[PDB]
Number of protein chains: 2
Amino acid sequence: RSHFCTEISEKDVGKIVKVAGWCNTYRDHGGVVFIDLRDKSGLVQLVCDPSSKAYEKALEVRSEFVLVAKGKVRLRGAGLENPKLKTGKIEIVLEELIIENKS
Amino acid sequence: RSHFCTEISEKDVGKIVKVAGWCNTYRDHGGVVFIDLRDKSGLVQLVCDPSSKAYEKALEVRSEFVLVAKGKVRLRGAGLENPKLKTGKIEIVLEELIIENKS
């Protein structure tokens, strides 16, 4: 059972959640993949590094790809909170990712 | 295998296709459900009537819900073609539908 993006907050840290949406922004810096996932409610940040089983799939993501993602909620890094997002204090550590469109 | 929404064309008439996207517009008229499904490639029309197994699920659709749909491609009926859309000569008769968000 999924959450809408903005139903996830600092209250959910430690929980495993499922979200479904589309890629608003994909970013890759220092080997770490950051995906802003958009759904009807708004945005949540997915984070994936090479130790995750989802990483290879995460690397194929492009803007507007349809994604169904599962992972654990955690706080964003020190000084990395985004005050303009409802979910801006947290991110989802990506454990599983399905790209519903082709590759 | 999915097609991107606007990869579906006249050459696909009669074939079964799978598409994934979000609801751009939901319309219900005369008991028939019309969904403009949007993905990275653009829009395609899904059509669903009460004789479809996917009808009860289709009734739950709202704008911006993430959908994964399967159905048969056909020509839009005479006079119903929409030349303002790439896929405007065709539509998908909905046979199966999954709503990936909570509905």
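So for chain A, numbering is Swiss-Prot's, and the shown residues are 2-104, in order.
If you check the header, you will see the structure was determined by X-ray crystallography, 2.0 Å.
Each Cβ is built from the backbone N, Cα and C atoms, and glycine gets one as well.
Classification of A:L81 (mutagenesis position) by DSSP places it in coil, neither helical nor stranded. Close to A:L81 (mutagenesis position) in the fold, though at least 6 residues off in sequence, lies no residue with a CB less than 8 Å from its CB. Recorded in Swiss-Prot as a mutagenesis result, A:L81 to N carries the remark: Enhances enzyme specificity for tRNA(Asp) over tRNA(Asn), by reducing enzyme's ability to misacylate tRNA(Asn).
Cβ neighbours of A:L86 (mutagenesis position) (same chain, under 8 Å, six or more residues apart in sequence): A:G43, A:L44, A:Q46. In Swiss-Prot, the entry for mutagenesis A:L86 to M states: Enhances enzyme specificity for tRNA(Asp) over tRNA(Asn), by reducing enzyme's ability to misacylate tRNA(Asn). The structure shown retains the original residue.
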